[PDB]
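These notes concern the structure reproduced below.
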Amino acid sequence: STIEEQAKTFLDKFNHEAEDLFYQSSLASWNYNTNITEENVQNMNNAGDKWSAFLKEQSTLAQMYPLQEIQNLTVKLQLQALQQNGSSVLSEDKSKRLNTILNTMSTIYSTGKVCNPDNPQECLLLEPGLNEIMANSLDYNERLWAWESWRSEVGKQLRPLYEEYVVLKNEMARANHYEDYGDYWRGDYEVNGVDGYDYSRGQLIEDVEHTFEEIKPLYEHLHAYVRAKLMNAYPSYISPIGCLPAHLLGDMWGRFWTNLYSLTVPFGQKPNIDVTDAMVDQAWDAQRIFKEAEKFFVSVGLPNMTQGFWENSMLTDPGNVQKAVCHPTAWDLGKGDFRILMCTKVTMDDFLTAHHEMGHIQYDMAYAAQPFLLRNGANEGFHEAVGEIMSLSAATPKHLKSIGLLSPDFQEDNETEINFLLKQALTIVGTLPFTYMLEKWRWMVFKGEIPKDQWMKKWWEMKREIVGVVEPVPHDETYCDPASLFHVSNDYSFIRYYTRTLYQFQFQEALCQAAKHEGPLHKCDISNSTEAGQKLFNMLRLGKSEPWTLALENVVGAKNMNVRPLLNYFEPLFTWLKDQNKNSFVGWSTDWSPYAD
Amino acid sequence: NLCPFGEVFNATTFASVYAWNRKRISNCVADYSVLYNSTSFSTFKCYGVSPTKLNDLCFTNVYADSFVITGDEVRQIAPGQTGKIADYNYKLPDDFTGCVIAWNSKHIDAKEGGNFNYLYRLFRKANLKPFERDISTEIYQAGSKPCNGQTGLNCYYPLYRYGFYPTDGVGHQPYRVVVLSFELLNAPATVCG
Ligand SMILES: *[C@@H]1O[C@H](CO)[C@@H](O[C@@H]2O[C@H](CO)[C@@H](O[C@@H]3O[C@H](CO)[C@@H](O)[C@H](O)[C@@H]3O)[C@H](O)[C@H]2NC(C)=O)[C@H](O)[C@H]1NC(C)=O
Ligand SMILES: *[C@@H]1O[C@H](CO)[C@@H](O[C@@H]2O[C@H](CO)[C@@H](O[C@@H]3O[C@H](CO)[C@@H](O)[C@H](O)[C@@H]3O)[C@H](O)[C@H]2NC(C)=O)[C@H](O)[C@H]1NC(C)=O
Ligand SMILES: *[C@@H]1O[C@H](CO)[C@@H](O[C@@H]2O[C@H](CO)[C@@H](O[C@@H]3O[C@H](CO)[C@@H](O)[C@H](O)[C@@H]3O)[C@H](O)[C@H]2NC(C)=O)[C@H](O)[C@H]1NC(C)=O
Ligand SMILES: *[C@@H]1O[C@H](CO)[C@@H](O[C@@H]2O[C@H](CO)[C@@H](O)[C@H](O)[C@H]2NC(C)=O)[C@H](O)[C@H]1NC(C)=O
Ligand SMILES: *[C@@H]1O[C@H](CO)[C@@H](O[C@@H]2O[C@H](CO)[C@@H](O)[C@H](O)[C@H]2NC(C)=O)[C@H](O)[C@H]1NC(C)=O
């Protein structure tokens, strides 16, 4: 007759009732995303509304159990997830208006087209047209046109919608006993109740800034090197002491500098590491590629893929007859149903990402015996970090040689090693200031510290100082360049990417130390290591049952995120950059601009 | 010579777990070597007698219990390891003299639309003593407040329904269970191999 016993029975009913409902919703949404028809979208929306209504009923019920009287930490967490008032704390009409503008922003982003003024018959959307320009074009004026057209068209539409989005989202979070929507987001990292492992919501800012400070020097040297190399590519357009023009960074926004590898390669004579030609020339089976990833995961002590996975997954492009969503996704449908949705091509990029998504599935396969509300990552960063450590091990030349796509020669000049590490940095460290600044601007906007009359002013002021990037043309408050990113216009938090980059190298260092690896960390392949496999499974099985701090300590020995894994991974490239920039400018002027008056 | 005695074993449909079925078997020629190369039994282990001596043994009374349960819950059909099935639905005596049989039905019990014909109990007042049933639709009320009328806030309907689709994981695919128990008596009936 205790409250705890009453709460236990309530949680049993919820778990057993919600498993099946979530399974029906997942099956319906899978049939849509793999088979776009009107019947399927209506079935998905029906199942989703049923699931949301059941969840809200259970929320009002779970709100009737006084949390403070609970002495069991696990049941308290599940109850808290259910008691979250969420959007329901908004009035009905205000919530409807918020959902309307949310879907509208998502639609205009994913559908916006810009047309070439010289030839108004050529029009491109973001994918694949505008992205192809920003990735491969070497023409400054064409790139500048692409950059300015995307922003000045779709972002201007997004501006007022985004203002209403900000104010309503902050109100909701405030009604949910938070300061703003960013604080709500910061609640994901909050730990309250476990003595010796708690971690407050202001500590994230402290840790992110304290750790970004240590990353700062490495990024500065990479920035100087890329700046000189780009000066050779766009003569008379780049100052040797100024910020980088935003439209020369490799994509529409600068989130990844991957497409700058051709312009910044240290040693052209040394061959770039690409195995695409080997895959096509070698007998390949798409089944087999995914089977090889499966063979990799079993070699470290993890289970096979399920027969349901191999039968229900979609591993090839279904063709022109069947249109599907081709964004690589790892589906955890529940009830032990695990699938991967991927329009796999025979390319090196897809090989590593197949490892990444199958890493997700193993995470998803793990912690299955946990209750429903605990079937989730330790925090928002754990799943992608796990996927990313898989792809590094698969990307190592030792693994590539052992699988048989590479020549047995294995030539490894100190220059081939620096080439690989430089390509890693364009991706890994190029995204961190972007990630840190976007969430910092968003957090500040939610806090009400950036007035409406200076959204773009503070955005580009912050742009210059942190990332070292300067706009090619001036933007007044009519523009809305922040809303021009997918994650921003689709209501997704972004700090997971900063946090996941650090977590992944912590895990990589730990598992390579477990595998008794001796050489440079970036040459480590955790293949054939049942010890490393067990240490990772020991963390995977917790789900969201234990605090993420306790789970991280269980594997790496530290209660918090650490930068030394990343810095030790990139130490050789760091010294090489420090030598390469002796006669180069280090730092950035906050005052240089491409444009004048 | 009158009883194939497996009109239970292979048939059209079975009963739910909370209302498991009993049947008497008599006047039979128990040959179970043809069932050794049958559809592979998910689990076939005997407790009181030897599987290499079955047909030689000529016991008196035999009873058959048939019902359907999920895949992860199947390993509870044994003395001890009390759980959801082993307490609220079907418990086995600690001293058990018999054998347990189970196999997998791929799409027999599973249909594309889904099968919602098998039920199971989740809420009961007490654990069931061996070989007991309680099919009562008594609205369970652990909280002191006895609604007793209908579905309530702290009240719950004690019977839930299995959902069986042809794409489920192995952990909860439809497993079909038959239990053989030989009561220990000093009175003879007609059974042997
Ligand atoms: C908070 O409540 C949960 C219940 O949801 C507690 O977890 C449970 O721990 C008990 C004791 O270890 C488990 O019982 C055992 O089950 C095994 C099953 O094989 C049985 O053989 C044992 O004799 C025993 O009865 C129970 O299964 C387990 N439940 C879950 C869902 O994990 C938890 O311990 C509580 N927190 C604290 C701090 O006590
Ligand atoms: C990367 O590998 C290359 C070789 O594979 C390393 O280069 C070598 O560097 C040494 C100096 O550390 C050079 O030695 C010197 O030779 C000059 C005459 O050429 C002499 O005047 C000096 O007193 C000194 O003895 C050596 O020639 C050079 N070899 C080649 C083939 O370039 C390089 O140091 C490695 N880089 C790193 C960061 O380890
Ligand atoms: C229940 O399951 C099936 C009916 O779906 C029956 O199983 C099989 O029945 C066939 C005949 O229809 C057996 O073939 C036979 O093989 C033996 C040698 O093994 C041969 O001597 C016979 O002349 C005949 O060709 C098949 O073996 C048999 N499989 C098993 C389980 O042994 C089964 O008899 C049904 N029984 C009941 C009680 O429902
Ligand atoms: C995509 O959805 C359609 C229905 O909207 C599925 O239907 C097919 O049409 C009839 C429907 O009874 C089936 O008998 C056909 O066999 C299906 N056509 C095929 C398989 O080409 C269709 O199956 C769905 N596609 C996928 C890949 O799930
Ligand atoms: C890591 O695991 C792979 C599994 O593919 C091992 O590869 C096999 O290696 C042995 C010994 O050289 C060969 O006889 C097999 O034919 C290989 N199987 C393949 C290539 O599929 C590899 O040796 C392991 N590396 C170790 C243990 O250091």
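Sequence positions for chain A are given in Swiss-Prot numbering; the residues included correspond to 19-615, in order.
So this one's X-ray crystallography, 6.6 Å, going by the header.
Keep in mind that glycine also has a Cβ here, set from the backbone N, Cα and C atoms.
For A:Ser19 (mutagenesis position), other Cβ atoms within 10 Å of its Cβ number 7. According to its DSSP assignment, A:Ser19 (mutagenesis position) is coil. A mutagenesis experiment is reported in Swiss-Prot for this position, A:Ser19 to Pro, and the note states: Increases slightly the interaction with RBD domain of SARS-CoV-2 spike protein.
If you look up Swiss-Prot, you'll see A:19-607 marked as domain 'Peptidase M2'.
Under DSSP, A:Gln24 (mutagenesis position) is assigned to a helix (H, G or I) in the three-state scheme. For the published mutagenesis A:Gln24 to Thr, Swiss-Prot gives the following note: Increases slightly the interaction with RBD domain of SARS-CoV-2 spike protein.
Its Cβ placed at the centre, A:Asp38 (mutagenesis position) has 18 other Cβ atoms within 10 Å. In Swiss-Prot, a published mutagenesis experiment is listed as A:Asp38 to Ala, annotated No effect on interaction with SARS-CoV spike glycoprotein.
As a published mutagenesis entry, A:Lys68 to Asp appears in Swiss-Prot alongside the note: Slightly inhibits interaction with SARS-CoV spike glycoprotein. Look at A:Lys68 (mutagenesis position): DSSP puts it in a helix. Sequence-distant neighbours of A:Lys68 (mutagenesis position) (same chain, 6+ residues apart, CB-CB distance under 8 A): A:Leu39, A:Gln42, A:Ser43.
Within the same chain, residues at least six positions away from A:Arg169 (chloride binding site) with a Cβ under 8 Å of its Cβ are A:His493, A:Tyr497, A:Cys498, A:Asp499, A:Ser502. Residues or ranges marked as chloride binding site in Swiss-Prot: A:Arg169, A:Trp477, A:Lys481.
The mutagenesis experiment A:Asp355 to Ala is recorded by Swiss-Prot, whose note states: Strongly inhibits interaction with SARS-CoV spike glycoprotein. With a cut-off of 8 Å between CB atoms and residues at least 6 apart in sequence, the same chain places A:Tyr41, A:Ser44, A:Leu45, A:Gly326, A:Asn330, A:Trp349 near A:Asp355 (mutagenesis position), listed in sequence order. A:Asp355 (mutagenesis position) carries a strand DSSP state (E or B).
The annotation that Swiss-Prot gives for the mutagenesis experiment A:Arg357 to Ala reads: Strongly inhibits interaction with SARS-CoV spike glycoprotein.
There are 23 other CB atoms within 10 A of the CB of A:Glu375 (active site, proton acceptor), with all protein chains counted. Look at A:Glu375 (active site, proton acceptor): DSSP puts it in a helix. What Swiss-Prot records for A:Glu375 is active site, proton acceptor.
What Swiss-Prot says about the mutagenesis result for A:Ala386 to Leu is this: Increases slightly the interaction with RBD domain of SARS-CoV-2 spike protein. In sACE2.v2.2; increases interaction with RBD domain of SARS-CoV-2 spike protein; when associated with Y-27 and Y-330. Cβ contacts within 10 Å of A:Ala386 (mutagenesis position), excluding its own Cβ and spanning all protein chains shown: 17.
Listed in Swiss-Prot as a mutagenesis experiment, A:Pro389 to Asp is described as follows: Increases very slightly the interaction with RBD domain of SARS-CoV-2 spike protein. In sequence order, A:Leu29, A:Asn33, A:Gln96 make up the list of same-chain residues 6 or more apart from A:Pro389 (mutagenesis position) whose Cβ falls under 8 Å from its Cβ.
What Swiss-Prot lists as active site, proton donor is A:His505, and the listing cites sequence analysis. In three-state terms derived from DSSP, A:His505 (active site, proton donor) belongs to a helical segment. Sequence-distant contacts of A:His505 (active site, proton donor), defined by Cβ-Cβ distance under 8 angstroms and a gap of at least six in the same chain, are A:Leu456, A:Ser511, A:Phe512.
According to Swiss-Prot, the mutagenesis experiment A:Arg518 to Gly carries the annotation: Increases very slightly the interaction with RBD domain of SARS-CoV-2 spike protein. Annotation note: A:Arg518 (mutagenesis position) sits in a helical segment as assigned by DSSP. In sequence order, A:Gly399, A:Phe400, A:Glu402, A:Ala403, A:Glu406 are the residues near A:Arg518 (mutagenesis position), counting only same-chain partners six or more apart with C-beta under 8 A.
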Going by C-alpha distance, which of the recorded positions A:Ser19, A:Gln24, A:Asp38, A:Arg357, A:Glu375 is nearest to A:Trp477 (chloride binding site)?
A:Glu375
Near-B candidates in A:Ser19, A:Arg169, A:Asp355, the recorded positions, by Cβ under 8 Å:
A:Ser19, A:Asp355
Run through the Cβ atoms and count how many others sit within 10 Å of the one on A:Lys481 (chloride binding site).
23
Inside 10 Å of the Cβ of A:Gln24 (mutagenesis position), count up the other Cβ atoms and send me the figure.
16
Just the number: how many Å between the Cα atoms of A:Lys481 (chloride binding site) and A:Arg357 (mutagenesis position)?
40
Winner by Cβ contact number (other Cβ atoms within 10 Å) across the recorded positions A:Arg357, A:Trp477:
A:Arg357
Between the Cα atoms of A:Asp38 (mutagenesis position) and A:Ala386 (mutagenesis position), what distance do you get, rounded to the nearest Å?
15
